[PDB]
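Enquirer: I am attaching a structure below and will ask some questions about it afterwards.
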Amino acid sequence: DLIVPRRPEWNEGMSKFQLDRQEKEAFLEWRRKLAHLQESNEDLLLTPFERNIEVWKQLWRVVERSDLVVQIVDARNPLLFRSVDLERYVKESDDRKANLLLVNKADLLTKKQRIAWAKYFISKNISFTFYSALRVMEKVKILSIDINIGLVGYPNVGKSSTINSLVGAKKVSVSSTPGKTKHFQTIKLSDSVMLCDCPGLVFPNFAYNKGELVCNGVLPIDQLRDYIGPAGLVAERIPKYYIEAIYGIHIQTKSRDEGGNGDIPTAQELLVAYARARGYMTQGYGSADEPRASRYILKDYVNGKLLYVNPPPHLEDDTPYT
Amino acid sequence: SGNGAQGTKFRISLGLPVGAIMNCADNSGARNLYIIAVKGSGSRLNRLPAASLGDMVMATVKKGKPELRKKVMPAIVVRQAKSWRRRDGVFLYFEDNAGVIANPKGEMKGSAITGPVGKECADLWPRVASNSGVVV
Amino acid sequence: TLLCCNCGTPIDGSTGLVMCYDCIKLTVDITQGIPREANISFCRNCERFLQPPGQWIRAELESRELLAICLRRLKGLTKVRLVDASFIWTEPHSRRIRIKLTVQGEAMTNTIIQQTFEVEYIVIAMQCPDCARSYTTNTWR
RNA sequence: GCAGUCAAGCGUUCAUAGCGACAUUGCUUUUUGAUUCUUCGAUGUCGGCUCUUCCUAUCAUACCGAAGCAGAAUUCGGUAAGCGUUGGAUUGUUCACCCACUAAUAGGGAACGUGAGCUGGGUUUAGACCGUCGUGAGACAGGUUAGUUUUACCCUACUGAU
RNA sequence: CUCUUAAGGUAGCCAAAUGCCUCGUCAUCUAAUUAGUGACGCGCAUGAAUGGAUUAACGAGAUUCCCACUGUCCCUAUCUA
Ligand SMILES: [Zn+2]
Ligand SMILES: [Zn+2]
């Protein structure tokens, strides 16, 4: 539901104090809804909504002065990366608006998937475009070619490397961490336009909070402690032969045929076929350590080597086909 | 000894000290038990404590059902390989050191015990004797 | 088809279970051994705070490492399988901090039960001994 | 570091059942500082292993007394040092922290006990690497790595033997 | 716009044999780890042939963990020259 607050009446007045306070209060009362929707659903569900006054104030320096904002989204699960009420929000000053969201890194999805998935956005008559940034229907995937400019995105969905296909000049910092690029940078190029990015953020995607799929880049995979949810999800996907295919390991002959695991084992019978095949053993006794081998498969699940894609808006058995 | 133990046990040759890894004999899903310390132990310099048949220990699990391990729990031995002596003079020894998981009051965690069990533990802990099929 | 064996009336399932949910809710407790108010310390010049013996963590208000110091605070919370330690909001000016904790203490015999309990963390102002003495003038290095 | 007298006041109203001001007298060498008095033609310098004994400012044990001491459980207190006071992870470590048992896991001394008793991880030679300084040789009490530990057959003591 | 006479740490890497504070912070290994590994980086004082980064193989090189193994240890005992 509600996600992003408003930018009320800069208005060209005075009182730096006032310009501070009318946004500080906005933040204090913006977060109220978050707490209102916090106990709203059960009393456990809670997605990663930042509460930093500093970055929430920095966001009020960039979008309006850009007046043309564009979104970056990973092409593996593009619903949660999208912001619901950002469309609703960027319609407040009565001027040039309509962020007109886009998607990014579309060089993993196949032919008979991409068109039936463009039907999603088109059926809801919304704007979008596919863009392979590393390297209405009459398109396949448009090349690099196709007044200020905003560039917002989720952490490390590729926003810090999308500009390496525009100028290719290595202007902004990038690694595989969700907290790198900070202290917004107005990158100048083609002086008729001026481009500004922002620090990364995380918005109120209430759908799928605990039993979800935000183990992509949202929480630090380099710092996790659950190691069964974040690993067992990959077990429900990626049929047994493909992990036998890449790594070459021998997992199980479906021993426990009762309601313990059955087919598609869980995150206790395959992680012990990896670490025991990698020699990663504990301190005290030879035992296949799971949680430090789950961080050697999860950095392979998200970078793009082990691939799984979203199914249509209805519950569907097997959309991907390796 | 009275951590739920019924009577007073005679002395038994201290077979398995700390650092020892003894099999588990219950259906709790644990497959071994690493002893770390002992109850009723005595304190002498450089003497690491030890556990005999019937004794209660603190143990860790090193193989099985990862909701069990990486925590300490009480355990009770039921077999040892060190030959001890019953007061009828006979000596006897099993072929494997083996124990059982329990709570601090003497109640077991599982429901049955595979393999034989010592008289000197069954007489002392009744719940063990209840879940046991073979006593020597 | 069993009886609650504490009250008696609740015929429950044989999935493997114990006395009635109301009976375990009211009589049995597995969160004992903790104060529900915790007094911490904090500066009013550098905004710093610590555990009683240790270095000041330097973390700002509403940081992730607040949970680190708050778990490092000596309770029996560490004993039992912590999970879902998310933050609850409290008024900044009323100088209180609130967290809800949930630990899975075992019931009688291998029956795992949720627990929903809350704790409040209150703060008192210090002046930071290391930050002071430094403003005092004793022997130099 | 420890003790004693004044004890604002906190301790359900109930100045010491208990904790704590302002100070004030004053103790031990088991702490730093200060001195340079003894050793500069050899007092072998960290810690640990081992082993013995002593002190009490008592952690437990025994016996007593008082408590917002019903019982239970605790706290404080008095004589009291007879007996005991651990196994382990990390660290060279003293110190520290943590796990676990335990009646308890108290503090200290004997040339900061103890190298012809051991070890040599550390410091403290020469080799060599990094960082900073320096024009440079070279410096760093900064980090890292490698690096010879000697003699008793004498006197006494002690243990045992004539 | 600039200030010192020049330029102003780029790609890359990191509590690294370079990091004082420091037993840095987070996670993990452990019953417990000032150790070890992975990640973070305003880095006292990293850094590009005063060479940077990665590297299969090799190493009487330094360091951590595991299986096996054992008188290293619990805790000592015995035999021979
Ligand atoms: Zn009931
Ligand atoms: Zn301060």
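Numbers in chain A come straight from Swiss-Prot, and the residues shown are 133-267, 301-311, 337-512, in order.
For this deposited structure, the header notes the method as electron microscopy, 3.1 Å.
Just so it is clear, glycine is given a Cβ too, placed from its N, Cα and C backbone atoms.
Here Swiss-Prot describes A:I204 to T as a published mutagenesis experiment; the accompanying note says: Impairs the nuclear export of 60S ribosomal subunit in cytoplasm. Per Swiss-Prot, GTP binding site is recorded for A:236-239, A:343-350, A:387-390. One mutagenesis experiment catalogued in Swiss-Prot, A:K349 to T, is accompanied by this note: Dominant negative mutant; prevents the nuclear export of 60S ribosomal subunit in cytoplasm.
I'd like to know what surrounds each of these features in this structure.
Expert: Its Cβ placed at the centre, A:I204 (mutagenesis position) has 22 other Cβ atoms within 10 Å.
Cβ neighbours of A:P345 (GTP binding site) (same chain, under 8 Å, six or more residues apart in sequence): A:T367, A:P368, A:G369, A:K370, A:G390, A:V392, A:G407, A:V408. Secondary structure from DSSP puts A:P345 (GTP binding site) in coil.
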Enquirer: Sorry to bug you, but what's the C-alpha spacing from A:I204 (mutagenesis position) to A:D387 (GTP binding site), rounded to the closest Å?
Expert: 11
Enquirer: Tell me, how many other CB atoms lie within 10 A of the CB of A:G343 (GTP binding site), whichever protein chain they belong to?
Expert: 22
Enquirer: Would you find the one among the binding-site residues A:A238, A:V347 whose Cβ has the most company, meaning other Cβ atoms within 10 Å?
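Expert: Most Cβ neighbours within 10 Å: A:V347.
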Enquirer: Give the number of CB atoms, excluding that of A:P389 (GTP binding site) itself, located within 10 Å of its CB.
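Expert: By my count, 20.
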Enquirer: Quick one: give me the count of other CB atoms within 10 A of the CB of A:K349 (mutagenesis position).
Expert: 23
Enquirer: If you draw a 10 Å sphere around the Cβ of A:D387 (GTP binding site), how many other Cβ atoms fall inside it, taking every protein chain shown into account?
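Expert: Result for A:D387 (GTP binding site): 24 neighbouring Cβ atoms inside 10 Å.
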Enquirer: Rounded to a whole angstrom, what is the C-alpha distance between A:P389 (GTP binding site) and A:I204 (mutagenesis position)?
Expert: 13
Enquirer: How would DSSP class A:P389 (GTP binding site) in three states?
Expert: coil
